[PDB]
Amino acid sequence: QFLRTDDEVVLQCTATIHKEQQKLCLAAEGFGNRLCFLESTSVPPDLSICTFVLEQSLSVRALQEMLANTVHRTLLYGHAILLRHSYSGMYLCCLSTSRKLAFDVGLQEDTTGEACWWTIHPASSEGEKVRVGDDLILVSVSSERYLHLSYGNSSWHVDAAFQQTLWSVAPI
């Protein structure tokens, strides 16, 4: 099975500290605060806020074409993608707010611009079809930062950083 577009997926990652390993899912809520967060699993507690739709999928050339002009397809490594949040209808984006050399990651409704675009990359070839069960690296088209699993005081967080994180994107 290979990942396609217009799908409903869950972005998961593996967090290990003090030898305790767990699966975390990316999530958010439309109300008030905009930032995303992570839920522990085992299936996460809340799954409605945990689902994303692969609305679009373009080449970087194509994406930049449309932008410059204004001045169920499959996914391929290197392509930029757009992830809408089922609940809020807003879009997974990379913000310009920090937390300190890392940006915040949240929802926003404005789908124009590069901030809401994430290029997908392989764990270890560009142009190849993305197979379900593959691990993905996501890079922000706007900032060129990575969707990153971060650790704070007591909790795990997500941000756009200079270091990478592997994401188990899968449907359900």
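Using Swiss-Prot numbers, chain A covers 12-53, 58-86, 110-137, 142-166, 170-217, in order.
Going by what the header records, the deposited coordinates were determined by X-ray crystallography, 2.6 Å.
Including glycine, each Cβ sits where the backbone N, Cα and C put it.
Long-range C-beta contacts of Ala77 (mutagenesis position), restricted to its own chain and to partners at least six residues apart, with a cutoff below 8 Å, are absent. Annotation of the published mutagenesis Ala77 to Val in Swiss-Prot: No change to global protein fold or protein stability. Alters local protein folding; the original residue is retained in the structure shown.
Summarising the annotation, Swiss-Prot assigns domain 'MIR 2' to 172-217 and lists sequence analysis as the type of evidence. Residue counts for the domain 'MIR 2' (172-217) under DSSP, helix first, then strand, then coil, are 0 helix, 24 strand, 22 coil.
Looking at Swiss-Prot, you'll find the mutagenesis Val186 to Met noted as follows: No change to global protein fold or protein stability. Alters local protein folding.
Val186 (mutagenesis position) counts 20 other C-beta atoms within 10 Å of its own C-beta, drawing on all protein chains shown.
Chain break remark: 4 residues absent between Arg137 and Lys142, end-to-end distance 5 Å (Cα atoms, rounded to whole Å). The DSSP secondary structure for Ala77 (mutagenesis position) is helix.
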